[PDB]
Amino acid sequence: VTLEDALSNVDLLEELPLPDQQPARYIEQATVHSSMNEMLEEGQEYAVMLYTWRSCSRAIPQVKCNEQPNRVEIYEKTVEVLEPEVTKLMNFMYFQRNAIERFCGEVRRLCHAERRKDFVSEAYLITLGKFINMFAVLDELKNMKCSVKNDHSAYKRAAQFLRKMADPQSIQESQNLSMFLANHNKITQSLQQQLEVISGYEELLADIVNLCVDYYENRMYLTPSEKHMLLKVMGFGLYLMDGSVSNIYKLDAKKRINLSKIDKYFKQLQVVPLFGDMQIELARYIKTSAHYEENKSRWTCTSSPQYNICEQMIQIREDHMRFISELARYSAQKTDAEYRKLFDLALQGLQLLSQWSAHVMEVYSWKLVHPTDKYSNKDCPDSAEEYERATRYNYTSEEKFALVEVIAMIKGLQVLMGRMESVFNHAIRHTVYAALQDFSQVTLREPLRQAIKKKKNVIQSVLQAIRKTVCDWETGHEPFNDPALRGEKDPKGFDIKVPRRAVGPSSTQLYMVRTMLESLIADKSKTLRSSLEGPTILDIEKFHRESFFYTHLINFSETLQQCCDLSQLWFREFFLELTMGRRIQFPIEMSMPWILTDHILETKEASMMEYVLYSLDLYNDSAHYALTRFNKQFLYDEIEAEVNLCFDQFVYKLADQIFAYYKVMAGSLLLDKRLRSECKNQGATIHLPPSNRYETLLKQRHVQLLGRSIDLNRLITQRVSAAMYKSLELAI
Amino acid sequence: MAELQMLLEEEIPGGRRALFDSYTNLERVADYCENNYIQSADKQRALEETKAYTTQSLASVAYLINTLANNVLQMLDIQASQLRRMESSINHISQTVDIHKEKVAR
Amino acid sequence: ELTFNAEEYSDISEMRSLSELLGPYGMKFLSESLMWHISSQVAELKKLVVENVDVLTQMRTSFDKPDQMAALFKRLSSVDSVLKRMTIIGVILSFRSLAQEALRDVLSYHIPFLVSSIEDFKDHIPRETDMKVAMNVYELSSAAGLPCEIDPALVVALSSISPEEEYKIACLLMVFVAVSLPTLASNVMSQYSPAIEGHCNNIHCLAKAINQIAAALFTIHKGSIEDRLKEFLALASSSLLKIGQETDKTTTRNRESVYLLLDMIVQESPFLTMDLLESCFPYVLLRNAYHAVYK
Amino acid sequence: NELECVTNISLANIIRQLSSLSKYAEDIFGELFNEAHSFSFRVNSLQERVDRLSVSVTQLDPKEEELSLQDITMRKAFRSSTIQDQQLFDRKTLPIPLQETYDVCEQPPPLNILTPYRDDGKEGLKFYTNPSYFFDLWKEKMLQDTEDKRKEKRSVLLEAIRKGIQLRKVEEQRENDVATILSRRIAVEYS
């Protein structure tokens, strides 16, 4: 009935033995930002809907003649089965038209002559970049998907035969959707055409690209998704710039944008995962530029090495050890130093996990985009599908081992970080609150005093708004004896007690404070920066650059899970569409986790034996991704069907090799040593059996797969018992 | 051995029934607190009322989970001990059997 | 090259033949002699333990403050002699274990009825009973070569300074051994060899040495083995993890190989579980070390 | 106050999360109770069996023992159970929470209503997604590989023992199990 009693109950519950575990005007800006976010949530939904579309016309009983007894009978079934599927296409067309119109309207609004040299927040520019990336990915999904057109036009033949489209508006909308689907690169073309009509949009694209380049250069990102989004936005913006009116090459000579940095970034990193199993080639946006023909010499990224993951394992391993060692030592109230240490440790761990995930995704995408051939790889047969050469024969044993090791390290670090969820959350939130309060209550005092003293009302208003939005007065009100408010210098003084509690600021408050604070430092803004001294602006930039990751760290669990996403290693919709009905679904030997596990088992590598289980939860990750993001039942059904046989094969092979190794070791133990020495001297040495670490797998009783707990030990015991009985019978 | 059946068919089902009753009552209480906050003249009263309700429910859930968990642990301990006891009697039986076989051979 | 091959005298077949020739009396005599040697080694170790009592006493209370432990470790004298003696004790204990398992295998088919009766009696003996009858039961079981948790011969040897003072020395011995573990990382001979499943300087027997010595000492002094072994594990984990941050190749030549000592200790120790190791030492480091020592 | 309205909404959401936690505990506890109750049934049954066996064994008589040399192999031989678990990822094994998480997800299109109008009679939905495709293609490939692999490789007790060997010879040994298929391939790679 009281808070103290409830806390006590929780402690009591935790105290149980659990052995055998393992073996202003900113309001308008906020509203527009919210609207953009809402639009984005819908665009992502439409993109995921498009990605997971399968040809629905294949199952139709195609009619060869025009006088079939049931020709009229199947059209109603086709109509009633494809009506909702065409409703989705109509909704997608309406949504994309509305999104294009809204983006053009916002661009026009922010491109006005008087509004050109005003102040605009960086978040809005990032949102516009997200919008252009969404448009690009939607156009790519529309282009790649060749089954949507067939399904829609089959429904068209089904509806027109029944004469159910007699309504003129129905005919008009059907024609509009048909022509929308027929055209190639329709979304990009329409947006581009609507862009030239506006004058000066190149400047908005330019400052967006500059912001993205600055963010990428300073590593102003946490999750690999943002790292790839920055490059995708840069490329798409560069593509949009080149046209009839605006030329990047002439713009570059004006130093408005930097092309060398983008070229180097593309050269270092060439491919990123656009969506699902599809990857985007960054240099394509440049090679397809309007004026690329006469300026190809300017770009080295387009012309053509460093994706080999086997040569980067030393740094990965060393980093992993150093971090694990640092974290192990942090397994009643503490000082701010400990909380800051925990905060920085959590940030470093998240950054390292993101770096590893980015490396893995980049190498996977590069391998996908660069399939091998029998000329290069001798093992590859003459006949093979695109996915075969792309994945199965495109990896070496060392490369597979490196990938498995990286994945296992990522998952181990993830679980270790999750074990310390509460401590990390408390430390991060306490540090954030202390920093925010100390800043807003001490650092802004001197600047405020200066502003009041020199009658700077513009600065005074925003400073007071900042100090009123977040500051929490322990006394319940702003102090009245503060000399800064009166403008006269403080004595000698005036100690103020800042309270301390563990809570992060609300998203709205943090965004509002950041937007106000980085408005004072704005060069473009009569510049407000010109009305402030040096030390105050330096401290303001330091605080602004430090507070970037507050939102990400507050949602520590979501950020941690996002930085370790590996669900994109199983989906094969793109390659399935590239088959056009020949392959309904790829066999077992094409899913990367299965190839890794089978290679590890067959090669019988002692070092990699302990990673076989770590290389098996990719199925769980993919199932979670499908059930939470894609929300498609058939994907989960196929994953479960594949796992049902993958686990059986793995168990059988593991038991067989374990029994063989144990029998060989037993036989070698009893062999006479003098005979072995004599044979070695004579030149007939009997090779000893290499050691192995099967005991770790033998002591495993918690193998988790799709919510199922499997007792591997029981199956291994049954298999070894059968083998022993067979051996005894054979001996008899 | 009697306490095994007691703890099996009188404690665990009681905890289950209690936990399902808790889920239904908790949904009802969230709806009730939301309603009280907007059809009450004194918002602070509903807030305190809401705070009290949230504090309570947590304690009840924790207590039920603790009791249930304790019961499960005790049941497992009882079962393991009985299994161990059975293993001793079975070993004695096997010793008697092979002794009889050796006697027959002699 | 020596004049004899140890593999032609310590093999299972050779050990089985030696046990058959000797019998329980001969095996008991050999075990008694080995326990005499181990008792001499422990008596020599106690001198080094007592001569550094002051630093060790402060070390136990400062495990959470590395700043003072770094300076304290520099004042310790003869940090390698203790490791060498513990390695010798571990080698002797491993030889005893080989002899005992050979004897158990030999007797398993010669007198099956008596062996089965002894196994049944020992297995179902309540541990709550006082050590007075448990020692006799363990002695009877070990006479046939059974794997008793507590070695009665070792207890008798080590039983043969006030009572409170002898307990403090025993407690400080574990702390002294724990802090000296990282010193092995700088030894070039501490390289783990997969073909041997152990280190080249026999430092892998340190686990058995520590476990047996702690058990005997803390059952002689009516101490708590579990608690004392848990203290040893915490101190050893902290010392090893501090090494992980360091980058000097010379001092960390075989750090990964040394990291496996905790895993071996937990595996072969009947009083420690993997849960305790995980709470103070992540298993990912051990997995990475196992990967590295194989290539 | 808008802030006061927010806190009330947060408290309601917290109560909902408490209910979700209640269901995350209840399902686990129910599953544990079910499995432990089955274990208790097994233990009680084997306890009855053990006491019956003990009361039977405490009556044996060495003089009663009679050995028949002729019946030594005429006797059926005893074999221990050799049951092996398989198909561990079937629908029946799906936990309830995953059941709610899945049944709420989008269902596949009703392509199964077109089967009557198909000349071959093949299931319409199988043209959309075929979970059994993995199994059938893998089995076909394994059989084809095995078929290629074989080509690539290429007194009265006296009466009793005679009868035993005759029975063993005549009574020799007599599929959609992956283990059987693999055992066939490796045995074929051998002769």
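In chain A, numbers come from Swiss-Prot; the residues present are 5-27, 57-337, 341-367, 380-540, 542-574, 578-784, in order.
Header says: electron microscopy, 3.0 Å.
Note that Cβ sites are derived from N, Cα and C of the backbone, with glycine treated the same way.
A:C179 (mutagenesis position) carries neither a helix nor a strand DSSP state and counts as coil. A C-beta separation below 8 Å, combined with a sequence spacing of at least six in one chain, links A:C179 (mutagenesis position) to A:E629, A:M632. Under the heading of mutagenesis, Swiss-Prot lists A:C179 to R and annotates it as follows: Reduced interaction with RAC1.
Record note (Swiss-Prot), mutagenesis A:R190 to D: Reduced interaction with RAC1. The unchanged residue is displayed. A helical conformation is recorded for A:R190 (mutagenesis position) in the three-state DSSP classification. In sequence order, no residues are near A:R190 (mutagenesis position), counting only same-chain partners six or more apart with C-beta under 8 A.
All protein chains considered, the CB of A:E434 (mutagenesis position) has 13 other CB atoms within 10 Å. Swiss-Prot gives this note for the published mutagenesis A:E434 to K: Reduced interaction with RAC1; when associated with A-626.
Its Cβ placed at the centre, A:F626 (mutagenesis position) has 20 other Cβ atoms within 10 Å. Record note (Swiss-Prot), mutagenesis A:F626 to A: Reduced interaction with RAC1; when associated with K-434. The unchanged residue is displayed.
In the three-state DSSP reading, A:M632 (mutagenesis position) counts as coil. The annotation that Swiss-Prot gives for the mutagenesis experiment A:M632 to D reads: Reduced interaction with RAC1.
Among the mutagenesis experiments that Swiss-Prot reports, A:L697 to D is described with the note: Constitutive induction of the formation of actin filaments; when associated with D-704. Residue environment of A:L697 (mutagenesis position) contains 19 other Cβ atoms, counted within 10 Å of its Cβ in all protein chains.
According to Swiss-Prot, the experimentally introduced change A:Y704 to D is described as follows: Constitutive induction of the formation of actin filaments; when associated with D-697. When Cβ atoms from all protein chains are considered, those within 10 Å of A:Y704 (mutagenesis position) total 22, not counting its own.
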Other CB atoms within 10 A, centred on A:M632 (mutagenesis position): 12
For A:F626 (mutagenesis position), the three-state class that DSSP assigns: helix
Residues from A:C179, A:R190, A:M632 facing chain D - mutagenesis positions, CB under 8 A: none
Euclidean distance between Cα atoms of A:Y704 (mutagenesis position) and A:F626 (mutagenesis position), Å: 33
